[PDB]
There are 2 protein chains.
Amino acid sequence: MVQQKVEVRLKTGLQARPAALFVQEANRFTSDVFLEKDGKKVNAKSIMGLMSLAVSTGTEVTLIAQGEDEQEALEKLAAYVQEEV
Amino acid sequence: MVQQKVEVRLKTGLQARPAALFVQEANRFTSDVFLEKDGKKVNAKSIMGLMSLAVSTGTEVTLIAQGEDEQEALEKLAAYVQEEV
């Protein structure tokens, strides 16, 4: 019989489900999505593109949308990425 | 054409793959696994048990193993949960 306390350190990030919705909102777009962070860059709104890299608490991402349908960018992606209540 | 910077806030935690390995290591056990955190408690090493709740950076978990095969608890789970290099 034994018992000792420990700490957590496992990986941390956005599962594969959230990333699926990320593109869904853009699905109603018509411009172009581009996420730039830590000098790194991904194809755009690709699912595997994000799931490939990783982020942390406090981090940030540069969302760029050029066009008219860019609405979903500021409208949805902004409110969504902000988990507004 | 538009373009504005933003910040990340999406959810954060251990995907469903890591949790699958958590039990794998215990699969070679024979005692009992119990994780207690934030007064909360899960069946034990259940996959859906953890995926159900959530954790954060700096957080901790109380791993309890009572028995002889408790080796995997201190041996593997400790080194694993510590992501030792």
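Residue numbers in this text run from 1 along the chain shown.
This deposition comes from solid-state NMR.
Even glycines carry a Cβ here, placed using N, Cα and C.
Residues or ranges marked as domain 'HPr' by Swiss-Prot: B:1-85.
Quoted from Swiss-Prot, the note attached to the mutagenesis of B:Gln15 to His states: Cannot fulfill its catalytic role within PTS transport. Does not affect dimerization. Reduced to three states, the DSSP call for B:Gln15 (mutagenesis position) is coil.
Counting only same-chain residues six or more apart in sequence, none has a Cβ lying under 8 angstroms from the Cβ of B:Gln15 (mutagenesis position). Helix, strand and coil counts under DSSP for the domain 'HPr' (B:1-85) come to 28 helix, 16 strand, 41 coil.
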